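To keep things clear, I will list the structure first and then write my remarks on it.
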Protein chains: 2
Amino acid sequence: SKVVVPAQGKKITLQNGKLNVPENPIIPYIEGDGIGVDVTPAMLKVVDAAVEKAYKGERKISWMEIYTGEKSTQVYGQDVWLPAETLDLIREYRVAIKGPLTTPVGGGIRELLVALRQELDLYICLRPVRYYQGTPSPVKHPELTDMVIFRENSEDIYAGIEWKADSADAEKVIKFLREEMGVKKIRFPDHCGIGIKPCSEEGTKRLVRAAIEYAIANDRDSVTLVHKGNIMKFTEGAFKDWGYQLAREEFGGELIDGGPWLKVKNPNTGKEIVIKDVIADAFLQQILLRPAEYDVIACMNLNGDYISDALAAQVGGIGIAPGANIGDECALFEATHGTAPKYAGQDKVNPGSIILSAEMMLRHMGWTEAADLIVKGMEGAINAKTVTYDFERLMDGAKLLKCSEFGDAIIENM
Amino acid sequence: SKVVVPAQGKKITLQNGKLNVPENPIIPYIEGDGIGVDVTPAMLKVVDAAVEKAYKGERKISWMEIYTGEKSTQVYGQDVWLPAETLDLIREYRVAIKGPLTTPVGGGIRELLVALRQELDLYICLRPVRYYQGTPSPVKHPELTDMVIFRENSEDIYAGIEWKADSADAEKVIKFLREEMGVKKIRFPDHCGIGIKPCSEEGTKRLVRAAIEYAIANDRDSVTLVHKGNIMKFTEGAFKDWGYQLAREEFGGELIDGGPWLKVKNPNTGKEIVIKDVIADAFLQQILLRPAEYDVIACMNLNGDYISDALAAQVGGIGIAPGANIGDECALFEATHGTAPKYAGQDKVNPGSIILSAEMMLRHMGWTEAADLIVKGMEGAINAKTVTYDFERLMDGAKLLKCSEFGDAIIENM
Ligand SMILES: [Mg+2]
Ligand SMILES: [Mg+2]
C-alpha cells in the first residue's frame, strides 16, 4: 500500500522445495531503526557491486523497501509497528534482508523480531561463526572457532506464554497447578509470575533434520545436540532424545561403540559425521577450552541465543556476526546487532553483520560467485587494517574508516 | 543411624542470625562419588593444617561423615540415595561440606544436589570467581576478572515442574492452556513436553538483598541484575524490577541521573555502589570483552548456572572453582565439578575446588585466619608451578603432582 513494487524485476518462485531465482529478482529489505540508516546503504552498495562483478552485468537485484518498527509508524501511522503487508510480502517474494529493529516499551508490544519469526514460521535461526584473520579477539586462539549454530526458533520459553504476578490469570494457572495437578514445588505461590516452556517432537525433529542435512551438504565433521536435559528432562531432555532418534531413523545412525554417540555416513563424501550431545553449561566452558571439537551445533531457542552471543564475542565478531531465519516458504536474513541510537546517522558503525548476512542471502539464492566475492572483500579490508572504529580501537597500525568507506574498502578488496 | 557422631566436638549454634562457633565444632562432610574419594582426604588434611597453623592448637574441627549418593546405597541399602537424616544433620549442625555426587538414570530420581538445595531451602548459590596468578587461561587478560555470582537457588525452571510429551498430565495442562487460558502460541500441541518457570517477589528480593548486603560488607563497586527480561517479561523482567525496587526501598537507592541505574551509598565506606542491569545474552559477551565493569552479579537459577560456568572457564578455573549454598538456617559448601569416574582412586585430579570451598566455609565460621592461610597456600603452589595434571598440561616449566601431593604443596606455601 505504501510499498512501491519495482517496475523492472521479477519474483523468486518456489518450485517444490527449490528456489527459482530470475536474473533480476525483487528482494524486499527492511532498513532498520537506529544505525540501520547507516549500515543498510553500505550493504546495498557492496551487494550491487559484488553481483556486478560476478555476472558481468547479466544479473541485477531490484531492491524493494518494506517497513517494520519505528520507520513503519512514520509511514503508516503511530499505531503500526508491524504492518500486515510486510508479512505477506516476505512470504510472497521469498527472501528478504533486514537491519536492526526497535520494539517500544509501555505499549504491551512483544519483540517485533520474534513476531516476524513466529508469524512466518521461520523455524531455523542459522548463525555461522568463524574467525576472520586479523579481527581483534579477547581469546588467545580464535582461529580454532568455526561453528554453525542451528537454533530452534518456533518454541521454548520464547513462545511468550506467560502471566503477571498477582494477575487474575496467574492466580488461576497457579490454582490449576496446585489443586488439579498437585504441584507442591512452587516455593512462593503468591506474587508469582509464571512462564510456560513447550518442546514438541515435530519442533525439534524439523530443526535437527536441517542441521544434519547441512552437515552432509557441507561435509562438516559433527553435529552436537546441546541441552540442559539433566534438569529439564521433558523438554530439553526430550530434544536430545528426539535428535538422536531422528539421526538413527532417518540418517542411518550407528552406535560409536557403547554409545551414546552416533555415526552418520555422508552419502556423498563417505566420511562419518559424529552425532553427539553435551550439557549446556559445560558446553559454555568447552567452546572456550576446546573449540576445535565442535562444528555444527543444534539447540533450542534460549540456549542458541546464549551460545550464539558468547561465540560471536570470542572471535571478536560481536559486530560482524551474520544471521538467517529460515522456514520452508521464506527466509529473512539480518543484522544480528542492535540499533545503537547514539551513533545513528554518524556513519561510524560496522556494516559487517548485515553485509555478511547479505552474502548468506546470496548463497541461498544460488548466487555463490557474488557471495564469495563479498567474503573475499571482507577478509581483504580487515587484513589491510582498513577498518571502522570498533576494530581500530583494539588494533595498532590500523586506518580508521567510516561505515560507508568500509563498504568501499570491501568492494576494493573484491 | 549409621553416622557416628564425634565424641569430642560441639555443635555450632545459631543465636539469632549470628553463628556461635565453638573451638571444637562438629562439621559434617559428604565425601562424594567418583573423584570425591581423592579430593575430600586432601581437603580434610589442608583444612586441619590451616587451623593448626592459625590458632596454634586452640581450635580443632571434629569431622563427621554423612551420606548421599552412591556411597549412601552402600551404607543404608540399594534404594536410598538421599537419607532423611542427612537433611536433619545438615540443618542441626549448621555448616557442611561436600564432594561431587552421582544421581542415577533409569529410576526417576531428580538431581540429588538440587534436592538438597530445595529441601533445605538453601536459596543463595554463591560462586566467587577470581584469577589466581599463574593458572593457565584461554583468554588474554584473565586477571581482569573478579566477580561474585549470587544465583537464586529455589525457583526458576529448576523447580522441576514438568510433564512428559503424550503423557496424560501433559495432555491435561495443554488442554487447560488452550481451552481455559486460550493460548494460541503452542506451535505443535501434540507430542509436546511442558515446563513451568515460576518467579516470585519473595524469591527474588531475598536473593537480591543478600547480594547488595554482600557488596556493602565487602565494599564491592556494583551489583548487576542479569536477566532476559525483554523476552520473559513476567519472570525475568519481574526479577529485574523487584531488584531495583528493593535497592530503592531498603537501601535508599537514587537515580544515577535519568536512570535506570541506581546508586546505593555504602553505610560504612561512604562509597557508591552502582545497581545496574544487563540482558543475559549481551552479558555473556560483556564478561569476555569488558570484565572489569562487573563485580557482584545477581541473577536467576539457570542464568547463574551458565554465567558461573562460563566465567570459571575464562580464568582457567573449571577445576578450582569454589561454591556455597546458603540458606537462613544452614549452609552447604561444595566441590563444583563432577565425579569424573575414569580418574577415581588414581590420586590425580585437582583438589582445588573443594579446598577453596573449605576456605569459604571457614570464612563463614568466622575463622578468617585459617581461611587466609589456605588462599596463601593456593597462590603459592600455583605460582611455584607445583601443580596437578590439568594445569601442568598447559604449562611449560611445571612440576607434575598427584592430588594428595598438591595438598601438601598448599600446606607448604602457607
Ligand atoms: Mg542473541
Ligand atoms: Mg553449573
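In order, the residues displayed for chain B correspond to 3-416 in Swiss-Prot numbering, which applies throughout.
Going by what the header records, the deposited coordinates were determined by X-ray crystallography, 2.5 Å.
Yeah, the Cβs are placed from backbone N, Cα and C, and that goes for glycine too.
The note that Swiss-Prot attaches to the published mutagenesis B:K100 to R or E is: Abolishes enzymatic activity. The secondary structure of B:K100 (mutagenesis position), as reduced to three states from DSSP, is extended strand.
Taken from Swiss-Prot, the feature NADP(+) binding site applies to B:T104, B:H339, B:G340, B:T341, B:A342, B:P343, B:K344, B:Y345, B:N352, B:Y391, B:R395, supported by experimental evidence. The secondary structure of B:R395 (NADP(+) binding site), as reduced to three states from DSSP, is coil rather than helix or strand.
Quoted from Swiss-Prot, the note on mutagenesis experiment B:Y160 to F is: Nearly abolishes enzyme activity. No significant effect on substrate affinity. Over all protein chains present, the Cβ of B:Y160 (mutagenesis position) has 25 other Cβ atoms lying within 10 Å.
Classification of B:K230 (mutagenesis position) by DSSP places it in coil, neither helical nor stranded. Long-range Cβ proximity for B:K230 (mutagenesis position), meaning a same-chain Cβ under 8 A and a gap of 6 or more residues, is found for B:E238, B:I281, B:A282, B:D283, B:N305. Swiss-Prot gives this note for the published mutagenesis B:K230 to M: Nearly abolishes enzyme activity and strongly reduces substrate affinity.
According to Swiss-Prot, the mutagenesis experiment B:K242 to R carries the following note: Impairs enzymatic activity. All protein chains shown were included, and the count of other CB atoms within 10 Å of the CB of B:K242 (mutagenesis position) stands at 24.
Mutagenesis annotation in Swiss-Prot: B:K242 to E, described as Strongly impairs enzymatic activity; the structure shown retains the original residue.
Summarising the annotation, Swiss-Prot assigns Mg(2+) binding site to B:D307 and lists experimental evidence as the type of evidence. In the three-state DSSP reading, B:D307 (Mg(2+) binding site) counts as helix. The local packing around B:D307 (Mg(2+) binding site), expressed as other Cβ atoms within 10 Å of its Cβ over all shown chains, amounts to 23.
If you look up Swiss-Prot, you'll see B:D307, B:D311 marked as Mn(2+) binding site, on the strength of experimental evidence.
Taken over all pairs of the listed NADP(+)-binding residues (B:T104, B:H339, B:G340, B:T341, B:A342, B:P343, B:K344, B:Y345, B:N352, B:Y391, B:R395), the Cα spread reaches a maximum of 27 Å, rounded to the nearest whole number. Across the fold, the C-alpha of B:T104 (NADP(+) binding site) and the C-alpha of B:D307 (Mg(2+) binding site) stand 18 Å from each other.
Contact annotation for chain A: of the listed recorded positions (B:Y160, B:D307, B:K344, B:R395), B:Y160, B:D307 place their CB atoms under 8 A from a CB atom of that chain. Near B:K100 (mutagenesis position), with the C-alpha within 10 Å of its C-alpha, lie none of the recorded positions B:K242, B:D311, B:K344. Proximity to ligand 2 at the level of Cβ atoms, with a cut-off under 6 angstroms, picks out B:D307, B:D311 from the recorded positions B:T104, B:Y160, B:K230, B:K242, B:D307, B:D311. A straight line from the CA of B:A342 (NADP(+) binding site) to the CA of B:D311 (Mn(2+) binding site) spans 17 Å. When Cα-Cα distances from B:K242 (mutagenesis position) are compared across the recorded positions B:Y160, B:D311, B:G340, B:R395, the shortest belongs to B:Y160.
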